[PDB]
Structures are given as structure tokens and as C-alpha cells.
Amino acid sequence: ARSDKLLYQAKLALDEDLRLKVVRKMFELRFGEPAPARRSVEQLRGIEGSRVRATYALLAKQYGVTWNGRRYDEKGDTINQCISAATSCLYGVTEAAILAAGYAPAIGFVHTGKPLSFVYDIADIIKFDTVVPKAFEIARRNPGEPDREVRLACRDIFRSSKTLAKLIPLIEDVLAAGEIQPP
Amino acid sequence: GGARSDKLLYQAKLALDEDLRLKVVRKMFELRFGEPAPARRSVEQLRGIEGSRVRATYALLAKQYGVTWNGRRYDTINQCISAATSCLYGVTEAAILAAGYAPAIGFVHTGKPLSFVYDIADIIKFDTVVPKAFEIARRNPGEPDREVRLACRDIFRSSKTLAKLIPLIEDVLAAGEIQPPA
Amino acid sequence: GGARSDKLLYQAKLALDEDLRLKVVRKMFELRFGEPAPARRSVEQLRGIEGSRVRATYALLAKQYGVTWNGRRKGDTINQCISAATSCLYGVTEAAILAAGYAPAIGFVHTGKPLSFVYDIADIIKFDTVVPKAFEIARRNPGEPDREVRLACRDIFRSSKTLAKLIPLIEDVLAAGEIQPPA
Ligand SMILES: O=S([O-])[O-]
Ligand SMILES: O=S([O-])[O-]
């Protein structure tokens, strides 16, 4: 049974038609919009990246934070340290959700080649709902230990929001967009 | 499917609730140190106490083995410690994955992809593995990494380290006093 | 103690016993090179023999494809291509190990990283088509070596049924310890 899940995910990830269907669904869930037609996975990654750049810049204004772009070496200025703390917290739960669904964190679609490539793919869909805003909220608060405050706040988001449980069907929905009968 | 997901939901329940997390961290402390965690200390405070005890243990080993030492830094001694702990982290990560848990959902260490690996490995690492690294560094051998690898294989085989890790993981999580899944 | 625990305990028994591990490594060598390793060689010595044969194979491939070659290492275009190809193969190899029910971190030739066994299994087959493909693409002087090589390697894995064929190879490699396989 776990083998069947892994073989399904790998099938999707290795077929260019199926990979694009999955990436299109990731885009659709991220933005609430059908993915633009006649665009490759690389083109969709570029469009997502320019929208994300714009989202960070708007959040910076909305929280009064000085900002030129996302940048980090865990370490950086306060805001970038906060964002890293928050997204790393989310990567942990996202990995648990991927494992819960029987899939491999390492086998991605938009991201590839790293231990958490599929984690990056999935976390990116939802990270702007509350996780990245919370990083900006903490940075603006400027508390004594901002990374710890981010961790505390994100653990509470995931506990209260049932993030893990909700991610599991989301991951299955993303893969089901390949239109291959799921396990 | 359902069983598989239930293990992860249990681990996350424990890790995301500040009260439950502290129960797990206090159990880890007691297993590691052979005495209870000080009362009225947060996980952050316990992490600092652990860190000071770890610095003291490295100091004591360096003094006993007669090895030059200026703290943990990620010459020969730090290379040997890294080789030894990497060996331990691999069998710990494998045990965690096989137990059905997520390596990234930790308790003392939180937010790196291997946080729970560090938590579990840290319970046992100073018993034999780190002392062995000192013994080998002190010999100043021609191939220290290989010597450390072979010694660590022998420690894990002779100590039944893997067979013990899986119940250890369950014992630690069970300290949250939530019903484990099937 | 359950099927997954049982498989891990089997793989770890093999990997931690110096005699069993050498039997496993000798099987890996035979599958890789199509002949038995020399008598009384240690794993370390066999790793060295593999290294020298690999150095020679890269040199031959460079000559055959007309690619400038200054050795294995962003680096030069050929090293970028080899790295993209082998990274792609690692992903499929990890999926195969996980599907077989075994641990990516518990290796035989390579030991001590989260992907040591992945590196062992990948090395058995990587010179069949994956590394030659890296040389073929490098010879085109691609502006996008990572993208082009991964496209090409996904097609190799899809068309060759690489993941499915790796599963029995992994099981056979472990079987060479002459310990009764699980269940
Ligand atoms: O546009 S900013 O000043 O809120
Ligand atoms: O220290 S080990 O050999 O039990």
C-alpha cells in the first residue's frame, strides 16, 4: 500500500503532461484562478514568483516594515528572520502531512532535487494565508525574542486551524489533478 | 492509510500543544540525564540547561582524554565528533521514519528538517558515541573518519541501538499522556 | 514488531555487521561492473577501485562526446549537467528505496548521510544511460543545463520503468548478505 502511493506520485512527477497538470492545480489553489493556458511549468513558476514578490512588498507596507525583497543567508534582518522562522515551522507540519498521505517529501513538481522539494511545493500554496502575515505581525511588534514568538504563534495557528489534517486532502487533490486514478 | 496518518496526527498533537510538548521535553530530559527536569522551567529554559550540561560534558571529556578543546565547532576532535554524530543521526532518522513519525516535528529542537532526530539522538549520544570520538581523536589516527565509522557500527551493533530506538521514541511521546494510535 | 520495523532491522543488521556489509558491497560491485571484485578487498578498497574506474569512465565519455573535461567537481557546463542528471536519479532512487520499504540513510559503500543508501543504489546504474545523457546534452552547449538534463532524465526513467526495476535490484542487493529476507 505505501508503495502504491509512492509509485503514483513518481508516475505523476516523471510524465511531462501529468507534471504540468499537477503544477497547474498547485497554481490554481494558490491563487484562486485557473492557471493560464499554454504556459509551461517554468513559466508558471515565474508568474508565481512575480506575484509572490508583489505580495511580500504589500505586506511590508501593511505592517510598516522596511523592505527591498526576501533575503537571507535562518539569519538576516528581523523581518527576514521572522519569515524564515515561520516558513520553517510550516515546512515541518507540511512534511508530516505529506508523510501522512504516504508520499515522499523529496519528489516535487515545481521544486525538485532537494529533500523537501514537495514540501516547498505544498507549503507555498497556503503560506500566505496566516503564516507569512504572522511573521510580519511579529516583526512589527519587535519583541525581545522574535523567532521564538513566531514559533509560538505558528504552533498555535497549526493547532487551532488543524493545518495538518487539512493539508492531507489538499495534497491528494493536487495529485488527483493528473487525472490518473488515485490509489 | 488511516493508521499511517494517525501516528503523525498524534506526534503533531503533542508537538503543537505547549503543555503536551513540555511533558515530552521533561521525559526526554529525565531519560538523558537520569534525573528530573527542574520545575517551572519552559522548554526554552530547559534547552538552555541542556546546553550548559552539554558544554560541561564536552569539557569533562576533553580534560579526561587529554584532547585540545575550544568548544564545539561545526581540529581533529570536531571532525571526529561530526563523523560520529552523523552516524547516529542516520540510524535515528531511519528509526523515526520507520516508527511512522516525521523527522521535522520536534520538541526541544524545533524548525529544522531533522529537529526530532536531534531530540532523540541527544538522549543517547553522550553515552558511548561522543566519548568514542574523543578516544579516537586522542589517538591522532591516519584515517580518523573511517575509524569513527567503524567504531560507531560496532557500538550500534553491540548495543542493539536501533532495536532500542523505536520503543524509546514511543516512550518519549507517551509521556504526553494522550492515547497512542494503533 | 511490524513489517516496516522488520525491514529496517534487516537493512541495519546487514549495514552494521562488517561481514554482511562486505557481502552486500561485493554484490553492488558485481552489478555495477559485471564481474566479481578482487579477492580480500575491504569496502574501503572497493570504494577506491570504483573511484578509479569512474574517473576513467568520465574521461572516455568526454572523448566519445567531444566534451572538454577537467575532471569531476556552479562549475563548468558538463559538471552542471552531470549534477542535474545524478540529482534526478537520486530522486527516483529514493522513491524506489522508500517503495521497497527501506531506509535512504542506511548505506554500505556510502555511510553517514541521510541519503547514503540512495547514493549506493544510484551508483550501480547511473553510468548506463543517465551520465551518458548528461554528456550528450553538455555537447549541445545548453543555456539551461539543469532544465534540459532533468527533462531528458525524467523521460529515461518513465520510458525505462527505472523506479519499478530498481525495486527488485534493491532487494537483491540486500539479499546478498545471505540473511533470510523479510517478511
Ligand atoms: O504605503 S505605506 O506608507 O503604508
Ligand atoms: O559501547 S558498545 O560497544 O556497547
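The residues of chain B that appear here are 92-165, 174-281 by Swiss-Prot count, in order.
Using N, Cα and C of the backbone, Cβ positions are placed for all residues, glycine too.
Per Swiss-Prot, the feature Mg(2+) binding site maps to B:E141, B:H208, B:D221. For the published mutagenesis B:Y165 to A, Swiss-Prot gives the following note: No effect on in vitro protospacer integration. Alone significantly decreased protospacer acquisition in vivo. Loss of protospacer acquisition, decreased protospacer binding; in association with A-170, significantly decreased protospacer binding; in association with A-217. Listed in Swiss-Prot is the mutagenesis experiment B:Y217 to A, annotated as follows: No effect on in vitro protospacer integration. Alone significantly decreased protospacer acquisition in vivo. Significantly decreased protospacer binding; in association with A-165. One entry in Swiss-Prot concerns the mutagenesis experiment B:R245 to A. Its note says: No effect on spacer acquisition. Record note (Swiss-Prot), mutagenesis B:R256 to A: No effect on spacer acquisition. The unchanged residue is displayed.
Taking the features listed in Swiss-Prot, we show where each one sits on the structure.
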residue : record               : Cβ contacts under 8 Å, 6 or more apart
B:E141  : Mg(2+) binding site  : B:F120, B:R123, B:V207, B:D221
B:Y165  : mutagenesis position : B:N177, B:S181
B:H208  : Mg(2+) binding site  : B:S214, B:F215, B:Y217, B:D218, B:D221
B:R245  : mutagenesis position : none
B:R256  : mutagenesis position : none
What subset of the recorded positions B:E141, B:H208, B:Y217, B:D221, B:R245, B:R256 has a Cβ positioned less than 8 Å from a Cβ of chain C?
B:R245, B:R256
Taking the centroid of the Cβ atoms of B:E141, B:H208, B:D221 (Mg(2+) site), which other same-chain residues have Cβ within 8 Å of it?
B:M119, B:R138, B:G142, B:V145, B:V207, B:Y217, B:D218
Around the Cβ of B:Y217 (mutagenesis position), how many other Cβ atoms lie within 10 Å? Please give the count over every shown protein chain.
20
Could you give the Cα distance in Å between B:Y165 and B:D174, the residues bounding a stretch of 8 unmodelled residues?
10
Please report the DSSP secondary structure of B:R256 (mutagenesis position), reduced to three states.
helix
